[PDB]
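Everything on this sheet refers to the single structure shown next.
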Amino acid sequence: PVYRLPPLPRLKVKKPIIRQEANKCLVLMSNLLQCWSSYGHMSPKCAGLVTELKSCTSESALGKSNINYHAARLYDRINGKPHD
Amino acid sequence: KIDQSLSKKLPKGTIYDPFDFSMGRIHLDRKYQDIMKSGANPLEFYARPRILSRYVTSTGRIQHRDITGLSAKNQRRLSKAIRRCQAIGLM
Amino acid sequence: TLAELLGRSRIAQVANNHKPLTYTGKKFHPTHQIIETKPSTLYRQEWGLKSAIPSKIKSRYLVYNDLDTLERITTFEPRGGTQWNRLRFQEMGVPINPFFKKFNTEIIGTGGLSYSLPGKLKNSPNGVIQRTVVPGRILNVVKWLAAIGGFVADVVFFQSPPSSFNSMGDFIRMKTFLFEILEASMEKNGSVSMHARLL
Amino acid sequence: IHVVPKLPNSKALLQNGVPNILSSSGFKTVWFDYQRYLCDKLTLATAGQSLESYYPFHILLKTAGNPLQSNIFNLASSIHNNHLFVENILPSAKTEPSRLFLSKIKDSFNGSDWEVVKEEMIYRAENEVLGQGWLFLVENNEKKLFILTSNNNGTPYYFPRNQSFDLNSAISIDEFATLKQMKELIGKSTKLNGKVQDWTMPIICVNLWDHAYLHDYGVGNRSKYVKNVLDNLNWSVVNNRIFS
Amino acid sequence: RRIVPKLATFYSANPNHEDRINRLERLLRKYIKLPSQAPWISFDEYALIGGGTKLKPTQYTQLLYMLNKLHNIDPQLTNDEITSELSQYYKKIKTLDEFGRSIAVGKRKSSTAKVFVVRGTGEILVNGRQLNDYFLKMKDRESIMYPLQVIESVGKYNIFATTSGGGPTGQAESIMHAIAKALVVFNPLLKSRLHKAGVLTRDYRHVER
Amino acid sequence: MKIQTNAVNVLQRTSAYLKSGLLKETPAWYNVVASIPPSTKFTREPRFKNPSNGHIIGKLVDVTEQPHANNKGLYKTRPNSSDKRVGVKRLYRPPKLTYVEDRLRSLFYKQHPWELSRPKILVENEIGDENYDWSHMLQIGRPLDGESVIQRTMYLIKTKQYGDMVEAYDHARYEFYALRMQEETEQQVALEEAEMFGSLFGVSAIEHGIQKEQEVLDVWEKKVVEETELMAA
Amino acid sequence: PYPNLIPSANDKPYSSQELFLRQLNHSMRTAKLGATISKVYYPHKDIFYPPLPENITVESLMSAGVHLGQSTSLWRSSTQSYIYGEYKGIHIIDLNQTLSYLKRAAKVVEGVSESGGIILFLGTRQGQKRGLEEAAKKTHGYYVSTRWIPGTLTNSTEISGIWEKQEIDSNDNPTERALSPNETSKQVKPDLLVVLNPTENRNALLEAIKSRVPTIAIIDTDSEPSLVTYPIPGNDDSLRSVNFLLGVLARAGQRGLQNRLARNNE
Amino acid sequence: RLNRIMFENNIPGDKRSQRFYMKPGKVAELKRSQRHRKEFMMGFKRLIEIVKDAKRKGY
Ligand SMILES: [Mg+2]
């Protein structure tokens, strides 16, 4: 079924959700802590992770949507309003 | 191995494009994912709890027409059949 | 009259269809006529349709459903991919007869995929080509499945897979193999079933 | 649609052919029928496609690198070649080689005379073109004039489609090494089409196809025909074809 | 006779800019085939001849784009037409002295330094005194040596530095700066590397209440 | 929107200005517009025939003109409720243009789905320049595609060489196959002959597809590894 | 011919610029050998070789796509009399009426250009600048393609009053006379406005109505016909159809201008 | 999983709504309001999908 809307004052998303890419540093840190929990602290089985962690957090410890713009730009064109 | 969600299985005998080897294809597949959707009258299944237990919830609540996708007439007939089945000691 | 010319016009030559432009099921054959433009017309957004196609489209091929809609746009996709599959099949040389001596809607023979006749040899500077070699990609661990020239085919081995298969795993598709396309028939659905063998 | 060009003095060409090379029924075979045949085939092979808007030279450059369009390329090549040849044997639109042409001959062919280079061209056409082909005197980007012999409908502009070697018969290791080097150079290109730059341009073109000599000369005697062609070139055109 | 608007773009928002862009486009369109390979007037200077207050920054960037495209045409194949149309929009080498010395001046904080660099064997005097005598801190000597170390030319030059003002660090770093500037003269090709080391940049920082 | 009055009467208002003296000089357009009047009716106009198929619009068949029993055996002796409703709207509704060729265009591409993969150019060259004799299928200035088949079918029908559209369509189909096989053999043999004389091609279609798949698959690998590492944490 | 080019020496090869000039020499002489192209559409030729109004057929209007109207779901029913039918979910414009209206509008343009009036070509869609500029330049007219400032006619003093004006003779030759500030400040109203996209240019149409300027427009299936003096039913969405109609009008204006100059030279 | 079942059967919502009595007219108007809001969200999502499509094609 198609649910057409009445003429709206606007076409806007209240809180557009964005692509929050996860920080690589935190993922590496979580993997290393999991490794230490399983294989013991200062284990040699994930020294690579430690190395990688050291390499990625070395300089910095931590290593917007456009929908509203296009919706406002295109609303009059696509809304299917009858002619004046 | 990798998670099966992150991979795409191209079926057999089907043509494809290079685009199909990409996360775009999987994402487009996710976004774009019977007996009553036919000439059959659902009111003839009021004595068949197995068939019309498919159109209810685990607790037994009839599913909205938005879910079942049936026509208005067949939604009404199915609801009538389910309620009658509940009344006659089945269901 | 204008009506006769409209019946003969190029827009009228494209058969009506409203199949979804974003189909996510199984593709056995083309569903939409590919529309092409010359560079000179593309520079001016001209495609022979009603409305100018947006300048974002740099490709010279598209498929479309509706010339105009209530949304004041043309429903189109800037894709002409199915021509490259067909041509790639023509490069393979493997052939697939109803092309020889009220209405039936079933696909006739090959549905225009190939018109090559069965028995012919490919002369080469080496000599007559005995068998057809083609690059391809093993897809998944399973007759295995291979992406070859825009078609999914069945792979059969001489004796068994090599160590690279299980060494790579689900990344096996990243590396290119060589295949011999044994044969190619087409089924009732319109799907081509090539049988190949890894080399 | 591709249409056969109108030639200067077409009435005289239909009445008495080309003096000293072709009779009327020979020039009709090579131009008024062969060029029509080729233009019709090109039209049928390119109509309803982008290539219909392009001249045959541009068509052959566009389709030179695409294996499946070879037939179109062949047509687009022969048409082009067939007008390069006819143009430089037409009586007019006493012409003599320019000083610049002879100077470049002396700087290319080991300080040889024009007649000696003509004899070399006769020899080259006699040997390296079995059956159909084209004979060219071409200028490379090095300002060097050299003799090029293409088989069938090879082009003088684009070296990967010169088709100067007959691989049906045995070839010398020198020719095989040449092919290997050209293949490597083709692979060296970064463009996705796989094309290369080639600034070679034809100065002289002679049609070694049976449509040119067979009626007036015979199965043999193509050397006589090529000699008549090279002794009776339209040197106004040939001189204009060299960059000043 | 008849009074008509002068430009074909008279009814546009900014007719002057459109007219000038039309002329530039006409030239860029006639000579489109020519291959390719610039002090253009400023935004205000273009506003005088174009829209004035009407002129927009995007319009000025379009003008610059057209002018750059025309200018970048290969100089050998340009003609009088392009150059004539483009002209409307156009807006002491150091050496050694008689004694072979490169003389340079550097400043840091309230310190100043004048250095005479001559080719030599890595000798240095500061105010007529040995380097270790004048500069007690090693890091000051390392600062003075750093530009010569950048170009690997410690041991190839004699330095006669003379400082005044400020304190040891300021004087050492003004000598460093002066040496770098002097060294550029002996081999200009090394300037970039010295500029990359940071020794040709005058340190602006000073005491600020 | 209301039918506007002031765009088509600029001459009358201008002449009132000129007669009163409010405007001194006559405009340059004045005499031109005076000599070329605008159309000022803006009416809806009925139509009585479908342009495409020749169906007459606005005729009612009377009971006298149906003197024979219908398919259910019943005579028509009085008008039905449809005949009694005024059908004036049909006279003004823009008629739907219909052509049998469209039914026959749909069939062809259902029978030959891979003919849809042959690119088509909808940019017309010049419809007036077309002089085709459809006694044969190949035409100078045209490609070989489904429209050739269908135009040949229509030609065969209008000359009554066949009575049934099915047989004419089948005949056209077989001619089309005859031409397509020749074209494909021409292409294959041209490539073979080219290779036999030292034509060195670069990337072919298969290698083109391989390289595009590789370009896509590199990005896919990177995304897969990143997602797996993220999932593990 | 080619100044400031330094040739190369005979010993050394061609340079890049020498190669460019060499292949130009090839291009102008031999690159076009082999066949002449006939009955093939070239987009630029609609602008530089538009036909005369008397030579236009229904077939050439149809090949330009002028007949392709808006979707039937966006129909403005006041355009009912212009429509030939519906086909593939859009309305088809009756090209016989398009041809009649186009000839009428072309004659209006020719008459206004022959009278020495000002002609303005308005089109604000993406790729319409080239055709508008060429129409203006061959009619000795004016054009806008960027944006129509509202009030350009009804508020001309505040908008167009600052731009310069010029006295010209019967032959359109600049006289270079000095104008008074009062003369420079006056409104200079177009004698004819032609708008290629009237649906997106209602401001201009209304100003022309108020300022009492006759107007021509391409009227699509969703456009109001009564808002213009001389409608032309046709497709306003295709650059080919728009450029075809515009080139026709521009050539009619050019013929009017040529006639004016001819009698002024006799 | 259990909590998903709870929300999928509206069990918490029904328990909250059964706490106090609501007059049948108020129930009817709340029902109309909720259905309208649902249909409005469906239409809004359709329009946003059209916006994304048109943006991708370049409109
Ligand atoms: Mg429109």
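Numbers in chain C track Swiss-Prot; the residues on display, in order, are 2-97, 105-109, 195-235, 242-298.
When the header is checked for method, it gives electron microscopy, 2.6 Å.
Cβ coordinates come from backbone N, Cα and C, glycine included.
Shown in sequence order, C:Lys242, C:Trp243, C:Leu244 are the residues of the chain, 6+ apart in sequence, with a C-beta less than 8 angstroms from the C-beta of C:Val235 (mutagenesis position). For the mutagenesis of C:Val235 to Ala, Swiss-Prot gives this note: Suppresses defects in the 5'UTLs of COX2 and COX3 mitochondrial mRNAs. The structure shown keeps the original residue.
In the three-state DSSP scheme, C:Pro260 (mutagenesis position) falls into the coil class. Contacts of C:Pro260 (mutagenesis position) defined by a Cβ separation under 8 A and a same-chain sequence distance of 6+ are given as C:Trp243, C:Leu297, in order along the sequence. Here the residue is the original one, while Swiss-Prot reports the published mutagenesis C:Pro260 to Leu with the comment Suppresses defects in the 5'UTLs of COX2 and COX3 mitochondrial mRNAs.
Among the mutagenesis experiments that Swiss-Prot reports, C:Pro261 to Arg is described with the note: Suppresses defects in the 5'UTLs of COX2 and COX3 mitochondrial mRNAs. A C-beta separation below 8 Å, combined with a sequence spacing of at least six in one chain, links C:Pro261 (mutagenesis position) to none of the other residues.
Less than 8 angstroms from a Cβ of chain H: among the mutagenesis positions C:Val235, C:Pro260, C:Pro261, that describes none of them. Secondary structure at C:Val235 (mutagenesis position), as computed by DSSP, is coil.
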